[PDB]
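Notes to accompany the following structure.
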Protein chains: 2
Amino acid sequence: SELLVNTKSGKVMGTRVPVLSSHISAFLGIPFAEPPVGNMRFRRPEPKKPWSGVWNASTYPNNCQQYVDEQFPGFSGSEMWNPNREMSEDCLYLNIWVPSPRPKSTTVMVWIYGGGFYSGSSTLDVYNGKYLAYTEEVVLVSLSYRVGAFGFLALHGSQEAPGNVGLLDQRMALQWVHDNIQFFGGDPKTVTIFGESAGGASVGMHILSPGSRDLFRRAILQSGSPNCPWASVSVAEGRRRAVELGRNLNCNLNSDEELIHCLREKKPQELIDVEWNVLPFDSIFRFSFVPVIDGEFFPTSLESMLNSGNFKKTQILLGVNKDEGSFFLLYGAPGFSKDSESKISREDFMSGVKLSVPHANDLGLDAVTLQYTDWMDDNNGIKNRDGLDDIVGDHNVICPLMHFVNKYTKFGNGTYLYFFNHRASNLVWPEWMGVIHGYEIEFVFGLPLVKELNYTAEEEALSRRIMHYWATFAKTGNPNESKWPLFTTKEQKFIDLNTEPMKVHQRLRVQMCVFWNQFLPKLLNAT
Amino acid sequence: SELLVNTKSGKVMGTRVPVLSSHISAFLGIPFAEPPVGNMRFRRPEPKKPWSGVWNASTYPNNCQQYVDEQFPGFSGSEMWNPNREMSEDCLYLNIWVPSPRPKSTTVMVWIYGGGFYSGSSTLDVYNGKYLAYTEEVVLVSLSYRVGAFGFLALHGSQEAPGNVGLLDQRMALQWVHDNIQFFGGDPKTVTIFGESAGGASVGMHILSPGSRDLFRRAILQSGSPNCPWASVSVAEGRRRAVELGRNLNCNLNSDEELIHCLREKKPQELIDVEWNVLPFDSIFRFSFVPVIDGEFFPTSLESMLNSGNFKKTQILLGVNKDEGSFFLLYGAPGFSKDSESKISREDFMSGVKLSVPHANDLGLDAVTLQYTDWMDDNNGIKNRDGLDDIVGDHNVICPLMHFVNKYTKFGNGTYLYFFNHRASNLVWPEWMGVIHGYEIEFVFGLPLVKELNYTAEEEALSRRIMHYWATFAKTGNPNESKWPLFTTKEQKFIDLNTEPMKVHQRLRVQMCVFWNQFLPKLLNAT
Ligand SMILES: CC[N+](C)(C)c1cccc(O)c1
Ligand SMILES: CC[N+](C)(C)c1cccc(O)c1
């Protein structure tokens, strides 16, 4: 039977799932590690003990314990990102969509969900690999990793809570794909890892971590790069936030051992209830428990690794959305509200930039303000709104990503850069938010093909084109079967991804990224 | 006789001069002080001892000793600015153009020549007051002042060379106009002082100096404001450059007395030969001997005087030319040459900005570069050229002027701001130089009315309009008899001055002046 698969971990029984006018196989909820519960909480993952009998892989698994967005109760714009299955510490599982008839050796695509390292679920509707698997004849794998304190609490030096274990969770699943995907028709030598936002940063981190580079071949990074200001913290900072977390739960802070012991006694929600109280600054687009630059997973600073070529050389496909900052302003900047146009006052703007660049001194804030302010119309509410959107997007996603691609492309084997600037027609988020962070995803996963979701015809076409670009790139290292140009350090070409005839541009937001990548950093160091 | 005038200094005999199809009276070369020669060199001017008999005022006087521009031998673009009469330390004289029949009590206009405080002559052809006097029925006065070391050498504390004596020379002539212009048909209570570049700065300085404010009523500032980075130095700097000058002439530097004594023995050209060797930096748009903030002429810092309203409140008419920097780049920046298009390399640009902002640290230079560089086309030679033009103009003329008008307009009685962006049709300077510093002058003085100079018809009209605007403003404090709007701190309106139908704009080069007036200064102070 096509739904019975034998693996090195045990036999697995999938389920047949309807897709468009056909069907495909799905192996949902395969364990790839031992449940990280009890005294395993905060520990590196353990390979899953082989099992006996058939593992029922017909239904989605639990989602990892995470902060649930309740900012807009019942609103689909935000609930669609929330856990849609019971939450549990026992959440290290993977899901596989396999073409029918089962392929012999086809391209494997491994999806790594984003969500600021504090949230994320592999079971979301927008992450349903069946349309992609089915349409592009790829084996689609979606993994899960521990988020929040559970996956990123870091007490560097201790082995009970070393930090980065959520990154190790990904590694482990990658390890399991490497070792068992051939039994599902997939070629373990043509495994493309792809993710968005924290998923995209995760991808880039796997590219940099020596212990991960051999587990996959190609990488796709969506609105995320490993050097994003929010993707990692120092081990000192990781430690400070861990103590602070303990402080918030009235933990003995006399030793790591006492601290960790206290944190393992706490119920999951207790850690989640106080998770946001350990940020060091009042800010937006900053998450509490993220990857730490520990000297293990990451041998040295990401920047020295990027400068010295210390990373896996391969082909990479990456890009950004036009309005990456909008979502974060909405949830944490004053003056923004879902149901208004969010025209922003100069007073609100100034406080907005302060939240956006939390580490800057006043001079830094002044440099940002000068750079993003139209001084010929500094009271324009639309312009202040939009300028703020760009500030948040440019600094947190686009410029860090642009720095990454420029460092990467010096040593890599092929860089393909996109700019997704298409606003879905059926978007429920206010128009001012633009082409929102995370909204390329439904296009990558082919949601626009299911008519009942009401996308336009042109949007179906764009999805098909993006899916084909992504699958083709995973298969051969080149998106192309007009042409999506190679990104080179000299020409810096990139393409637009929208319902209009693709256009080729150069130097994505140069002016601003020179400001964020070269000038601001120099400013803050000088002062 | 209409050419014989009796004054409190003695009788003066003018000459009848043809003007267009008529004539007017001219009193050329009236002494307004004792010749500042011999041991008077560097000293404050002395009122001219009354004379007996008729003073022959039929021919232009000598020009003050000054650096002669020999950079383009025989080229009129630059020779027209050079002394056109014997040069002499005996150069404190004034010239008066009076309508015929001699008026009874008309508006007086006193022209103060610019030239970086190192050069300048009242006798230039472009400064011929006959067309203005004649056309607008104003009494036109042109004065002279000591330039270079002779008028601005400053050994603060010494009385032999106190500094600012070239400013006192202007004051003295203003004093003489005050006291004797009624005998020429002029109203000493409706004296408008106007000047360009260093002349414009001089005007603004007279507005600030307590000892000068009562000598005139209204002021016109052309491409110059008292707070320009090159218009004054500290007394310490004034002292350092004086010693350095002495050092260059092998003067005893043991005391001011010895130093000054040595400098008075030197022949004029000896001081001029080494004048540029005392600048402290490699730079453009910086002159050696300029006004010093001494505590006398200028009670406190210009900025505290500007902030506290410590200045004469009246009506002011001021403005800038579109390409104020072009002239200086041509003479001191690498890559610029008269006969080429001066496309500028990124290497030359970078060295250009360094010459332009001599006091900035590398971070400052980076801030300037970031601000004026099109990073989407950073190798464009035209763009680098033009960007440099703007850098020099914005920093030395336009933004200091904009800061002045904004401080002034808080306390003054009427600010009128123009932007002269008309390139004369018969200009001999290369096209890339644009609307060059100093080229509004021929329009203000009505040269375009003399057909043999070959201006266009539209240029005749523009001259007439500018002359009428200037004369009308001097007469009533308002340029208007469409309308040249009042400049207000809230609306910041200004007008264009060109052969096209005047247009009203707002906030002249805001973006850049916030950079020069607020951000850069904050940057350099922080660092
Ligand atoms: C846009 C929503 N999504 C779940 C993808 C999300 C949430 C938090 C941070 C992110 O960067 C992205
Ligand atoms: C443009 C020529 N002109 C004599 C007016 C001149 C010379 C030196 C410095 C100036 O600002 C202006």
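We number chain B the way Swiss-Prot does; in order, the residues shown are 25-505, 511-556.
Here the Cβ of each residue, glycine as well, is placed from N, Cα and C on the backbone.
According to Swiss-Prot, the protein has these features:
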{"type": "ACT_SITE", "residues": "B:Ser221", "note": "active site, acyl-ester intermediate"}
{"type": "ACT_SITE", "residues": "B:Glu348", "note": "active site, charge relay system"}
{"type": "ACT_SITE", "residues": "B:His461", "note": "active site, charge relay system"}
{"type": "MUTAGEN", "residues": "B:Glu220 to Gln or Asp", "note": "Decrease in activity"}
{"type": "MUTAGEN", "residues": "B:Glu220 to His", "note": "Loss of activity"}
{"type": "MUTAGEN", "residues": "B:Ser221 to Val", "note": "Loss of activity"}
{"type": "MUTAGEN", "residues": "B:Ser221 to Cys", "note": "Loss of activity"}
{"type": "MUTAGEN", "residues": "B:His446 to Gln", "note": "Almost no loss of activity"}
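On the structure: features taken from Swiss-Prot.
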{"residue": "B:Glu220", "record": "mutagenesis position", "CB count, 10 Å": "29"}
{"residue": "B:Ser221", "record": "mutagenesis position", "CB count, 10 Å": "29"}
{"residue": "B:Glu348", "record": "active site, charge relay system", "CB count, 10 Å": "28"}
{"residue": "B:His446", "record": "mutagenesis position", "CB count, 10 Å": "20"}
{"residue": "B:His461", "record": "active site, charge relay system", "CB count, 10 Å": "28"}
Of all the recorded positions given, namely B:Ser221, B:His446, B:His461, which is spatially nearest to B:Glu348 (active site, charge relay system) at the Cα level? B:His461
Would you mind working out the Cα-to-Cα span from B:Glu505 to B:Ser511? 5 residues missing in between, answer in Å, no decimals. 10
B:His446 (mutagenesis position) and B:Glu220 (mutagenesis position), compared by Cα position, are separated in whole Å by 16
